[PDB]
Amino acid sequence: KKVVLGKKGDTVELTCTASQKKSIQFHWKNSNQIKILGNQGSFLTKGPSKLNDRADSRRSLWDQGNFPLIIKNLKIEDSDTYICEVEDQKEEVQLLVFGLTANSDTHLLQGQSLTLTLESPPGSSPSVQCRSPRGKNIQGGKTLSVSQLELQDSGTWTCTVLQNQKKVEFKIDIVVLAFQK
Amino acid sequence: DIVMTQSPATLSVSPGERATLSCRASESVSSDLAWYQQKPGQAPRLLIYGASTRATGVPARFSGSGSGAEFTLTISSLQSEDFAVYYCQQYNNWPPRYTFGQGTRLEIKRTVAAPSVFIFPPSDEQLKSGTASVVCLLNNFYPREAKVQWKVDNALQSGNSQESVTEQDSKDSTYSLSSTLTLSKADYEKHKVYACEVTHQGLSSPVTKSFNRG
Amino acid sequence: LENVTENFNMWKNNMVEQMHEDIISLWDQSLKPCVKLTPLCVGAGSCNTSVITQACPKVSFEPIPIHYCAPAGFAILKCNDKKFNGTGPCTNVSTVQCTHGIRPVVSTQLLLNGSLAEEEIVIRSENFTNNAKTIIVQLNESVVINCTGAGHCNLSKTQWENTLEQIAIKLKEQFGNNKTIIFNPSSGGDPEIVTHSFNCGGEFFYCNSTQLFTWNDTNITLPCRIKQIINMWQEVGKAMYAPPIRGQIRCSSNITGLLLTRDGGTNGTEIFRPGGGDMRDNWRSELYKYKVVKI
Amino acid sequence: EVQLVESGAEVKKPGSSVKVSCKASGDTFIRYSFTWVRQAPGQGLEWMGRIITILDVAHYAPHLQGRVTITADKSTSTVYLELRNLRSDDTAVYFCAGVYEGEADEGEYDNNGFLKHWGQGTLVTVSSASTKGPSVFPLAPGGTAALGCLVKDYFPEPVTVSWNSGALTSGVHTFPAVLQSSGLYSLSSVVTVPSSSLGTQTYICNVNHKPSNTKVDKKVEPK
Ligand SMILES: *[C@@H]1O[C@H](CO)[C@@H](O[C@@H]2O[C@H](CO)[C@@H](O[C@@H]3O[C@H](CO[C@H]4O[C@H](CO[C@H]5O[C@H](CO)[C@@H](O)[C@H](O)[C@@H]5O)[C@@H](O)[C@H](O[C@H]5O[C@H](CO)[C@@H](O)[C@H](O)[C@@H]5O)[C@@H]4O)[C@@H](O)[C@H](O[C@H]4O[C@H](CO)[C@@H](O)[C@H](O)[C@@H]4O[C@H]4O[C@H](CO)[C@@H](O)[C@H](O)[C@@H]4O[C@H]4O[C@H](CO)[C@@H](O)[C@H](O)[C@@H]4O)[C@@H]3O)[C@H](O)[C@H]2NC(C)=O)[C@H](O)[C@H]1NC(C)=O
Ligand SMILES: *[C@@H]1O[C@H](CO)[C@@H](O[C@@H]2O[C@H](CO)[C@@H](O[C@@H]3O[C@H](CO)[C@@H](O)[C@H](O)[C@@H]3O)[C@H](O)[C@H]2NC(C)=O)[C@H](O)[C@H]1NC(C)=O
Ligand SMILES: *[C@@H]1O[C@H](CO)[C@@H](O[C@@H]2O[C@H](CO)[C@@H](O[C@@H]3O[C@H](CO)[C@@H](O)[C@H](O)[C@@H]3O)[C@H](O)[C@H]2NC(C)=O)[C@H](O)[C@H]1NC(C)=O
Ligand SMILES: *[C@@H]1O[C@H](CO)[C@@H](O[C@@H]2O[C@H](CO)[C@@H](O[C@@H]3O[C@H](CO)[C@@H](O)[C@H](O)[C@@H]3O)[C@H](O)[C@H]2NC(C)=O)[C@H](O)[C@H]1NC(C)=O
Ligand SMILES: *[C@@H]1O[C@H](CO)[C@@H](O[C@@H]2O[C@H](CO)[C@@H](O)[C@H](O)[C@H]2NC(C)=O)[C@H](O)[C@H]1NC(C)=O
Ligand SMILES: *[C@@H]1O[C@H](CO)[C@@H](O[C@@H]2O[C@H](CO)[C@@H](O)[C@H](O)[C@H]2NC(C)=O)[C@H](O)[C@H]1NC(C)=O
Ligand SMILES: *[C@@H]1O[C@H](CO)[C@@H](O[C@@H]2O[C@H](CO)[C@@H](O)[C@H](O)[C@H]2NC(C)=O)[C@H](O)[C@H]1NC(C)=O
Ligand SMILES: *[C@@H]1O[C@H](CO)[C@@H](O[C@@H]2O[C@H](CO)[C@@H](O)[C@H](O)[C@H]2NC(C)=O)[C@H](O)[C@H]1NC(C)=O
Ligand SMILES: *[C@@H]1O[C@H](CO)[C@@H](O)[C@H](O)[C@H]1NC(C)=O
């Protein structure tokens, strides 16, 4: 079970490698056996997937025997199990798209609450651990909130999300201002 | 290594008449040829491309013709702005190696005019620096061809003088030539009489303008 | 000559690969691109693109029938069985010294100047339940198409409709009668496999295949354009050719079959789109009845 | 419409390298092919090389091969010309040009070798000489008398000469500059005025040279 964790809006690449280095026939499909993308001869072909416009590959690597599946503008519903069929061999890889969005704007005042919301695909139970520039560590399953904000908490927050032993790092800039006069 | 040679080098045609320029190649360039127009201090302007076709913005009086190693640029009626330096280009061969003609200068043709020859001795301010330059001025003459010879104490001078010619005038269509003779102060005071000889078509006899030093 | 039962496999064949290399070499020696762009990678992600510029003379390009023969020590077997699906055992088998005439036509979505199936339209797929496998169609009736300069191509509407209808019938024979056959254009990709591409008079023609491939159970003019920048079918990369020669460029070709792809899946409907782009299948079309054994 | 604006003039020492830029605007950048053509003063046109924008491929002249590189930036829509190992003979006016090849993104390329559009030009002077101001000397003065000014020992080009701050126009001939063996340019400016005007009307020549940032107004007297 090969699991790949991507980021929402970002670009992810699924690797596929043959036994020998050659340009040969390969087909990337989804778990529903709907055609994602592939190649005919030296030409690139696409299937009628919902990932059509946002999916592509690297042809320069086709001569190296590597036929990667590259998807940009990642979305939550893009999470699925993809299959790469090459030389009568099926290489299966699971894709999980995650995201982290603040319930409140980056501009905040000292003492106000900072609420974080994690967008995850159905069937997954990720563990989120966030760290402020202060160096403090807070953990939560989905929603993570900080009651009292400090002036020193203004900066780049680093939140790592762990799923299936894999972990993905996020960076969210939070601006903390103060009330005086 | 296709060489583009244009003929003639300089063509003098009276305004309102027809002009004919020729461009020859070392080998057949087929249907690929380009005629350009260029004015002093300005960038070349596209006139003809493919030799069978006239470019956008180009007056219909410009007509290209010919094939292979032979080409002809024909202008029906020469206007005031039609006089310029014309070029031909070979884009034919691949991988691309392109060459241009040596250019054909079009000149306004008028009646023969005699030059006004003046001579200017070096100023005292220039002699203060330790250098001396004598200026020979030929004003308002046609054609452009003229001969200027510096003679110091009856002895002919060569290599120490330089010449410059202005573009053809827009009114009387004449020319102006300036010949500067540069010599050191030590060699300048080593002589007495400095003379400038001018040979031109408008002159029945060579005109010599001279002066005495000191 | 001799008569024995022999297993034939069209989908794995050496003649296909060798003919592929022969035609690649043919296009290499005949048609010279003005600028060739090929990828070069050491496997470290970053790939430097090498560019080779050479002379690009315009030559007259026409396919000629090419018979293939086995040298001393080898012999070619031929399946004479009618409606042979391309795989499995064969009853009537004739050993031939040379294969029949095969024109090396390089094209996508359509097979030109090929050979018709005798008794009916026959479809062939390595795995029919596999949507990734290209389906080769062989017609029992040829459809003439006239393609002219400046891209357009006029062809018979009725003949094409009836053709698509019979093909749909055969697809109903293979995939079951309860299924409804619906034809749709390409799902997208490189412009070569999206439209119908081919070489006519040394020029590369791309014609819109939408009008042909849009059909349902309940004088067609195809717009065409000459592209001087193409993707090489020989190897991955791009190549730029010389401008199209002046004068009338016209080719009348016979369509002996198509290359189709099937969408994946449910419910009750099968969608078929124009395939191709792999010329190995184009050679496999005429080479399906041949194989090589050693004596 | 087409707009081509090149880089300002450049002055380099022999052995150094020069890089000039050409800004293209008004149309699609990848649909045009760009040729660089340099012209030596007093000489004709010379083809340096031509670059295909869409394929990012450049070809060069056989004699300039390997010491010159032509590149194209599609993002900024700018064509760059780089020349290395400069020599005194490389001094010339470099013209940036281009031509419309049709739609390159759609695969249509006319591969035209001629040039429809041109730039304003960029003067590149390669010499061991240093930038300095000119020394203006008076020329002392028949129905008409001639007088003028002598511009000598300046570098680099150009130099603008006027009379009476633009008040005197008719009869003024400014000769093209000549290159002295010392490596400094020199030119003469003349004017023909009535001989009866001498002693009354004052004539002052105005010589302006931008690179050395100097302006010299010299008065011409009959004596
Ligand atoms: C699939 O297969 C098919 C079938 O093979 C392929 O179709 C062929 O495609 C090729 C190109 O790849 C075409 O080649 C052109 O041929 C024409 C002439 O065609 C006419 O004559 C044909 C020959 O018949 C003869 O010989 C056989 C064998 O001996 C014999 O059996 C037969 O009786 C006859 O004697 C006819 O077959 C053809 O009829 C067919 O096509 C008609 C139109 O489609 C159709 O209506 C008919 O029903 C019939 O099907 C037809 O009558 C050549 O003229 C042409 O050559 C010109 O163009 C090439 C570039 O392509 C160029 O290099 C040449 O220089 C030449 O260009 C000159 O002539 C032009 C005429 O307009 C002119 O415009 C140019 O300016 C130039 O003229 C200049 O130079 C000349 C010479 O210096 C000078 O005299 C002039 O003054 C001037 O300066 C091509 O070679 C075939 O036509 C075509 N065949 C068929 C069956 O249609 C198809 O390509 C394959 N598909 C694929 C994917 O490749
Ligand atoms: C096209 O025709 C060929 C030849 O008939 C078909 O190949 C045959 O495929 C069948 C299965 O569909 C094979 O049958 C198998 O027999 C073995 C015993 O040897 C048995 O254990 C299996 O359960 C199975 O029934 C058969 O071997 C095979 N013929 C050979 C010898 O290659 C082919 O299936 C046809 N194509 C399609 C798409 O139907
Ligand atoms: C299965 O294989 C057999 C064995 O080759 C095929 O029989 C052959 O069929 C061809 C064409 O029908 C015969 O050619 C004929 O030759 C005679 C002269 O004898 C000529 O007059 C005819 O015009 C034709 O060209 C050939 O004689 C015959 N060969 C043998 C040994 O029987 C048969 O065609 C194949 N089965 C099927 C379904 O076609
Ligand atoms: C012809 O194409 C069909 C359709 O793709 C192939 O059938 C597929 O065969 C594979 C095994 O090769 C089956 O995979 C199975 O998945 C189950 C879980 O559902 C797993 O437990 C098995 O270990 C196996 O991996 C797959 O179900 C099956 N596809 C369908 C839709 O039936 C067939 O293999 C191809 N024939 C040849 C000659 O390769
Ligand atoms: C090619 O196959 C088609 C489909 O079977 C044949 O079309 C039939 O032709 C017969 C006469 O030969 C007609 O009676 C049928 O009505 C046709 N079927 C349909 C539904 O179109 C065709 O005959 C075959 N080609 C040849 C030349 O035999
Ligand atoms: C190529 O296509 C054009 C456009 O369809 C054809 O023009 C038609 O020709 C038919 C006769 O075949 C006329 O009845 C129509 O009036 C024409 N249509 C138009 C709008 O002009 C043309 O015939 C085709 N060329 C060939 C040789 O088949
Ligand atoms: C090829 O032909 C098809 C069918 O005419 C074109 O698809 C149409 O594209 C237009 C926009 O150009 C859309 O408004 C229509 O909805 C499309 N029709 C269908 C049936 O989807 C296609 O644009 C053509 N391709 C090219 C490159 O010209
Ligand atoms: C279109 O296909 C038909 C059928 O294969 C071709 O007709 C043959 O033409 C050849 C000469 O080229 C004749 O010797 C054969 O007798 C014909 N076959 C039959 C059964 O009629 C035709 O040549 C093809 N058209 C083109 C332009 O190639
Ligand atoms: C194509 O055009 C040629 C020339 O007119 C004609 O002989 C042929 O019948 C046409 N083909 C079709 C199917 O219209």
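We number chain A the same way Swiss-Prot does; the residues here are 26-206, in that order.
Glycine is treated like the rest: Cβ placed from N, Cα and C.
Swiss-Prot has this to say about the protein:
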DOMAIN    A:26-125  domain 'Ig-like V-type'
MUTAGEN   A:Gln65 to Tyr  Increases the affinity for MHCII; when associated with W-70; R-85 and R-88
MUTAGEN   A:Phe68 to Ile  Abrogates the interaction with MHCII and T cell activation
MUTAGEN   A:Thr70 to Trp  Increases the affinity for MHCII; when associated with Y-65; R-85 and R-88
MUTAGEN   A:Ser85 to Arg  Increases the affinity for MHCII; when associated with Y-65; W-70 and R-88
MUTAGEN   A:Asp88 to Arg  Increases the affinity for MHCII; when associated with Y-65; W-70 and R-85
DOMAIN    A:126-203  domain 'Ig-like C2-type 1'
What is the nearest of the mutagenesis positions A:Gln65, A:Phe68, A:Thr70 to A:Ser85 (mutagenesis position), using the Cα of each? A:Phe68
Within the set A:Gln65, A:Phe68, A:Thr70, A:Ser85, A:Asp88, which mutagenesis positions show a CB-to-ligand 4 distance under 6 A? none
Out of these mutagenesis positions, A:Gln65, A:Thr70, A:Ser85, which one has the fewest other C-beta atoms within 10 Å of its own C-beta? A:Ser85
In all the protein chains shown, the tally of other Cβ atoms within 10 Å of the Cβ of A:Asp88 (mutagenesis position) is 19
Using the alpha carbons only, what distance in Å do you get between A:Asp88 (mutagenesis position) and A:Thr70 (mutagenesis position) once rounded? 17
Go ahead and report the DSSP secondary structure tallies for the domain 'Ig-like V-type' (A:26-125): helix first, then strand, then coil. 9 helix, 49 strand, 42 coil
